[PDB]
Amino acid sequence: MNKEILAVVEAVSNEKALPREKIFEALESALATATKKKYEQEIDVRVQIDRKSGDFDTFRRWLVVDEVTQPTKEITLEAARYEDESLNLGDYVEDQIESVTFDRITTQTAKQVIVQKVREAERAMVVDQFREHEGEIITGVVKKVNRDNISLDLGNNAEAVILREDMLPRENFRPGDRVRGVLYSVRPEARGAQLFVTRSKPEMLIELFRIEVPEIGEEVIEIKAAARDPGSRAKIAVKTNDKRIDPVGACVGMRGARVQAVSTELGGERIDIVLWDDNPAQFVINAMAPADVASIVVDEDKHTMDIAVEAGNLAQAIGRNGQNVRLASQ
Amino acid sequence: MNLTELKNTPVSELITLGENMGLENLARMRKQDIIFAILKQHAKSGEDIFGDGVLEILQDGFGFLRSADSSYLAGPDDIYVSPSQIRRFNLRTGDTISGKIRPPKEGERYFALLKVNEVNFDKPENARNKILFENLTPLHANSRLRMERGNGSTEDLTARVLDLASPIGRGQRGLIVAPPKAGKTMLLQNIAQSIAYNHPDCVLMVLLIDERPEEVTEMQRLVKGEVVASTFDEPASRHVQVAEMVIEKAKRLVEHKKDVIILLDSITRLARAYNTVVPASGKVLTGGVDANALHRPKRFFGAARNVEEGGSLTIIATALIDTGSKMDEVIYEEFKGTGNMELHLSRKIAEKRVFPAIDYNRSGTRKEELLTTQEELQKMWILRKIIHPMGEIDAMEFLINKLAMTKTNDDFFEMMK
Amino acid sequence: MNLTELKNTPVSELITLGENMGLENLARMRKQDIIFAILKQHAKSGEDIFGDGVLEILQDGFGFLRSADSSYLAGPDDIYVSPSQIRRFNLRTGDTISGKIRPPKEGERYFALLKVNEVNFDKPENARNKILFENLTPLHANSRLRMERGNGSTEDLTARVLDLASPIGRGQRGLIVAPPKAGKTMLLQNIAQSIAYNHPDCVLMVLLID
Amino acid sequence: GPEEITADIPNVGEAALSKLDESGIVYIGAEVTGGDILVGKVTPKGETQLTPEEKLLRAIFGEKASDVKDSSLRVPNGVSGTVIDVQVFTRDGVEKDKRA
Amino acid sequence: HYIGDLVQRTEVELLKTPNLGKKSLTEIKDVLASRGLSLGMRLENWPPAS
Ligand SMILES: Nc1ncnc2c1ncn2[C@@H]1O[C@H](COP(=O)(O)OP(=O)(O)O)[C@@H](O)[C@H]1O
Ligand SMILES: Nc1ncnc2c1ncn2[C@@H]1O[C@H](COP(=O)(O)OP(=O)(O)O)[C@@H](O)[C@H]1O
Ligand code: BEF
Ligand code: BEF
Ligand SMILES: [Mg+2]
Ligand SMILES: [Mg+2]
């Protein structure tokens, strides 16, 4: 039987996604489940099946504790001083040997455990490999655009997910196109696809500029703020700590060429490079531009800003659902 | 029942005891399983069993307590120890353990430990509060080792020559450069006798690698010390195993504030074993030597030092030359600028039957000012200046002939003026 | 908490601090993971952590900040740095970095850098506007190094001999040709003492191999 | 290719295959009422290139068994009973399975 | 010789008696497992009525 175990551990399909010690622990867990299904009672068994060459030599766990419930895995602290245990937990002794690791039900449960383990393997591997590209934009065709979320093929058995809440009624989907974003959260302890990528976050566009805008990335300029009402308005507020560059003149390109390109990349969303100031007053003055404001007031105890607008430029002051204001408050 | 008691017994006494117990013929099999079976019987009907030895950690987590009379070999004599001890008392590779044992139950064949009585001749409570080995602060030789007995027999003069050629202290690294057939064996024997006679307080250990069994037998029953050795009828695995175990034992013992002095003969055979046991890393040197094959021998040699916090470790390893191979020269060249106490034995003097054949001109000790007083070291300098312009054979001729009449070394210094 | 503070502490003081924290016996293991575990605890309950060292770039893009007291060795003491720093401040092999660090989260074992406070004892802004090494214009020795102290002790005379045998200045290449057992060790020791006493402004480094 | 008695039977649920052991033969003392499987015979209806790696992969992963045709013998329709003994004869050279 | 005299005691004394190894101890502790009662109890009504 040991020869078959060695053949199995050697001829695994994914030698890179399922490392050798992982095969060892998977076989150990499978044999543990087999031995559990063997006896009528509930007794957990560790295997440690001679990792390199030899066969199995099982054990018997006993869980040192003053309890008695399920006495198969019970050893009281007072009645444990023999065998030189002397401890309070970890009495995994070799009281049990002579397991059968090949019969029908054992082989079936071992195949099932192996499937679960290779799935867990693939998951952890793809997640902790493609998680390095969390701040930078990822590429890849979609697996399937379901209702609650969409799943995207990032490459060799590589998968990501984009949630439904971050989607748009006008943003448009079917298996086979590639939609990008920013990997915003990774939950490696989940039960399935755990590579969560969003598209509505502001820093997205910032990262986007880091691919196109050469002024950003070298710290010579400073992209500070990004007000993003997805589908409505995506404005950016940058700052220049140097003394030979313009905040809006350089990053705009040549009469709406690079900003228009990244707008079409973001979905044709209206993008206006705004210039924030060191004070919130001029900041909200510029965020609601081009328009006039009859009153700018700041309130700290209320955590609010009163912006009263004059009449004459309403068509540029409110817009749709107060979008020109909705970014500022956001 | 103590294990070391049945250990120091010859095989005939074990046979007589087994026949007194009235069992199957035990004289037919190994001393190992002889002791195993008599212990199994006497423990079926007998007290708590007691045992002692040195511990080695396995890659499974558990450990094996083995005996030095079996040169720390695997067999039924070993004592199984669980990783729970290595968590509770946090056991280590090379700990001198002594405690209570019992027979193995159903299906087991190794005696199980019950309760540690002495860990490195010390308290387990005090076994926690200890200092790490490489975490120590090494220092130069501070206390000198007195090798002169003062009787002046036919062989003691040999040691006296060392006392004026290259003084040794606790924490010093000694390296002996000698071709075959030069009389280094009884050189180490006389040195061991002198340092065991003058200092019975420091635990003294010798190491023989790829040596003939005759010298092993005659040494393991003539001097004091756990005389552990490795004969050439075993592969490099056993030799490197003895290396590991005794070096770890010495490390733990100096960590317990004890002066350990290790006698190795020879370091070249041990390094050859290291080379033939280590896997090839692609880089070959002249003579089939790996670059990584000298890393562990260098570790073994450099483990010796003089601790500031307490205790010391002094190693005296011998090196072979002039025997023809490529490995001997490459190893001796690699180890030349490592030790701070060279002792050169020229065969050109041994061919004339002038013993001991010591190259006094090519020998010396760095930092020798911290071992002798001002006038002692001054007399050493004056005598070195006197004897240096002379040749080799005539130099040792004059040295031995003038040390023959006078009997104490300071008296020799006085009469040399 | 500064790393170099626990670095200059002996092992006994680390043991006492770990026992004062009330944890598993830390004296049992390496100084490396001793400092690692005490830092993990004190950072579970403690301020921002601070650290310093020299950076080495790996072939994966990331970098390791290591300590000279460990002679720039790999171990749990190291500080992980992302390639994003090596793009933003454009980090380099051998930069003396000092900045804020934090414990590693789930599954990680290396302390992560937060914000570079000093790059080569200097500003990161001024770390950009720098000159390349081989792009420099070398020159002969212009300023001489004064090795004579003026006290004339038993060993200082040794240095004085050098001052009349082979004068050294900043930028000179010195090569010592000596057989074994010639007294070069304390020769370098006296030279280092003299150049450290006379010039405490130039950073002085020694190298011992094998 | 020669036919084998492996327990690799596709296009059938695990419940119907529970009556067989790992070698594909029903346990001694397992009653059967209706038409059910009792000997797991499969024959290769295709070509060569059936590697042992592919064998061990198909048992755990992969698509259905390509060339089997489900040549396994089932108990005839209507007849029932309880199995009490099994006999196997093997041509020399062929290694005996676990039940033999 | 009685189950009520064995339920009211722990196995710390079972291993004290020689020839009480892995077979007997596990068998005893598993037979009572199928019976629900626990090895080692506290009852004062003993023995009624013997
Ligand atoms: N102190 C001594 N007195 C008399 N003979 C000696 C003395 N030391 C060495 N010898 C001679 O030298 C030989 C030593 O043999 P051996 O131990 O094999 O030398 P080595 O150990 O140098 O190979 C012996 O035959 C012995 O006669
Ligand atoms: N300035 C000095 N005064 C007195 N003795 C000295 C002086 N310099 C060297 N020595 C002697 O020379 C030896 C130098 O030893 P070592 O440092 O090993 O030399 P090297 O470094 O050349 O091998 C010492 O034993 C010491 O007694
Ligand atoms: F023992 Be001899 F020096 F070969
Ligand atoms: F070997 Be010495 F230090 F020149
Ligand atoms: Mg010899
Ligand atoms: Mg020197």
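Yeah, the Cβs are placed from backbone N, Cα and C, and that goes for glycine too.
Residues or ranges marked as ATP binding site in Swiss-Prot: B:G169, B:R170, B:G171, B:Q172, B:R173, B:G174, B:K181, B:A182, B:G183, B:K184, B:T185, B:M186, B:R212. Long-range Cβ neighbours of B:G171 (ATP binding site) (same chain, at least 6 residues apart, Cβ-Cβ under 8 Å): B:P138, B:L139, B:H140, B:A141, B:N142, B:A304, B:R305, B:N306, B:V307, B:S312, B:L313, B:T314.
According to Swiss-Prot, the domain 'Rho RNA-BD' annotation covers B:48-123, on the basis of sequence analysis.
Quoting Swiss-Prot on the mutagenesis of B:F62 to L or A: Defective for RNA-binding. Neighbours of B:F62 (mutagenesis position), defined as other CB atoms within 10 A of its CB across all chains, total 15.
Within the same chain, residues at least six positions away from B:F64 (mutagenesis position) with a Cβ under 8 Å of its Cβ are B:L55, B:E56, B:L58, B:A74, B:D78, B:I79, B:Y80, B:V81, B:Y110. According to DSSP, B:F64 (mutagenesis position) is assigned to a strand segment. One entry in Swiss-Prot concerns the mutagenesis experiment B:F64 to L or A. Its note says: Defective for RNA-binding.
Under the three-state DSSP scheme, B:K181 (mutagenesis position) falls in the coil class. Experimental mutagenesis at this site is recorded by Swiss-Prot as B:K181 to Q, annotated: Partial loss of ATPase, helicase and termination activity.
Looking at Swiss-Prot, you'll find the mutagenesis B:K184 to Q noted as follows: Improves ATPase and helicase activity but reduced termination activity.
Swiss-Prot lists B:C202 to G or S among its mutagenesis entries, and the accompanying note reads: Does not affect the kinetics of ATP hydrolysis and inhibition by bicyclomycin. Reduced to three states, the DSSP call for B:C202 (mutagenesis position) is coil.
Under a cutoff of 8 A between CB atoms, and with a sequence separation of 6+ in the same chain, the neighbours of B:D265 (mutagenesis position) are B:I176, B:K184, B:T185, B:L188, B:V206, B:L207, B:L208, B:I209, B:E211, B:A317, B:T318. DSSP gives B:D265 (mutagenesis position) a strand state. A mutagenesis experiment is reported in Swiss-Prot for this position, B:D265 to N, and the note states: Loss of ATPase activity, helicase and termination activity.
Around the Cβ of B:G183 (ATP binding site), a 10 Å sphere holds 17 further Cβ atoms from the protein chains shown. B:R212 (ATP binding site) carries neither a helix nor a strand DSSP state and counts as coil. Shown for the domain 'Rho RNA-BD' (B:48-123): DSSP residue counts in helix, strand and coil, namely 4 helix, 32 strand, 40 coil. Secondary structure at B:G171 (ATP binding site), as computed by DSSP, is coil. Over all protein chains present, the Cβ of B:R212 (ATP binding site) has 13 other Cβ atoms lying within 10 Å. For ligand 1, none of the binding-site residues lies close by, meaning a CB under 6 A from one of its atoms; the full candidate list was B:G169, B:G171, B:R212. Among the mutagenesis positions listed here, namely B:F62, B:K181, B:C202, B:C202 has its C-alpha nearest to that of B:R173 (ATP binding site).
Screening the recorded positions B:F64, B:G169, B:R173, B:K181, B:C202, B:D265 for a C-beta under 6 A from any atom of ligand 3 leaves B:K181. Using a 10 Å radius centred on the Cβ of B:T185 (ATP binding site) and all shown protein chains, the other Cβ atoms total 16. Long-range Cβ proximity for B:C202 (mutagenesis position), meaning a same-chain Cβ under 8 A and a gap of 6 or more residues, is found for B:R170, B:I195, B:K258, B:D259, B:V260, B:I261. If you draw a 10 Å sphere around the CB of B:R173 (ATP binding site), it holds 24 other CB atoms from the protein chains shown.
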